[PDB]
Amino acid sequence: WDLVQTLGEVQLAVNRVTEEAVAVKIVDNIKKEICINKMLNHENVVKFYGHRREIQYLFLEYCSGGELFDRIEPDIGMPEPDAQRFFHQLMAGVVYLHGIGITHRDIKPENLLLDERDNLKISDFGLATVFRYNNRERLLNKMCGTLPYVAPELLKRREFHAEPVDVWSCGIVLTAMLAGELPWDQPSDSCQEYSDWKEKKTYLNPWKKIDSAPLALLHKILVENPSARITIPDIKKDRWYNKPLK
Ligand SMILES: c1nc(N2CCOCC2)c2nc[nH]c2n1
C-alpha cells in the first residue's frame, strides 16, 4: 500500500497490485476505537478492513465523496430533497449503532463521509463507546463531542442517556443542512441564540430559512429535556421525514 495523499492522520492509500483505494489511519481510545470498529457491519458506517501495529495503522473504506460538510453551502445549506436523503441514511446509521449498544458521541458534518454514489457513512469511532451491554444500559458521565452539536444535558447533568444525545446532534446536522449555519455556539442558557430557540423565536435565523415541515421536526428534536425529546422510532413517523421530495 502506497499513500497517494493526505485525506485531512488519514491519507489515501492505493494498493499497487489490485490498485484498490482506501483510507489509512496512522496514530501512535485507539485501542477502543479499533475494538469498536471490528464490531461494525453496516452500509452507512465507514467500513473497517484491519489494522497493523508497527505507530498504529487503521484500514478504512475510502469515501471519494468527501465530507458532508463540503456539500453544505454557507448561509444556504442544500436542496431540501438532498438533506432528507442524507438524514434518512444518517438515521439508518444511528439506529444500527444504537441497536448494537454503540454511541458515536461526536456526530457532525466533518464526520459524515460521502461515497462515490453519495451514500452517507458515519466516520471516526475514536470518541464512540458502549452504552448497552448484556441488555444493560449504562449512563454516560464523561463529556465528549463538539459544543455546537452537544445536547444540553451533557453540560448540565452528572449523568445522561447516550441515545438522546446522538439524536440531538443529528438535529443540529439537519439544521446545518437546511440553513447552512449552526444555531448556537453551545446549548446553554447563557447563550442568546439558544434562549431564543427555547422561547420559540423562529422568525430569526437559522429557523427563518427552514420550511415548516422540517422545522416542526426540529421542534421535536431540539427539546431540552432529554426525556421529552423525540426518539428515532418516532422520527421515522414524522411528517417531513416521510414526505416525498424533488
Ligand atoms: C475519505 N475521507 C476521509 N476523511 C476526510 C478527512 O479527515 C479524515 C477522514 C476518510 N476517512 C476514512 N475514510 C475516508 N475517506
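Note that chain A is numbered according to Swiss-Prot, with residues 9-16, 22-41, 51-76, 79-270 shown in order.
How was it done? The header gives X-ray crystallography, 2.6 Å.
Every residue, even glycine, has its Cβ placed from backbone N, Cα and C.
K38 (mutagenesis position) falls within a strand segment according to DSSP. In Swiss-Prot, a published mutagenesis experiment is listed as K38 to R, annotated Abolishes kinase activity.
In sequence order, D148, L151, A152, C168, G169, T170, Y173, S193 are the residues of the chain that are 6 or more apart from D130 (mutagenesis position) and have a CB within less than 8 Å of its CB. Under the DSSP three-state reduction, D130 (mutagenesis position) is assigned to coil, being neither helix nor strand. Mutagenesis annotation in Swiss-Prot: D130 to A, described as Abolishes kinase activity; the structure shown retains the original residue.
Annotated active site, proton acceptor per Swiss-Prot: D130, in sequence order.
One mutagenesis experiment named in Swiss-Prot is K132 to R, and its note says Strong reduction of chromatin-associated CHK1 ubiquitination.
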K132 (mutagenesis position) CB neighbourhood, other CB atoms within 10 A: 22
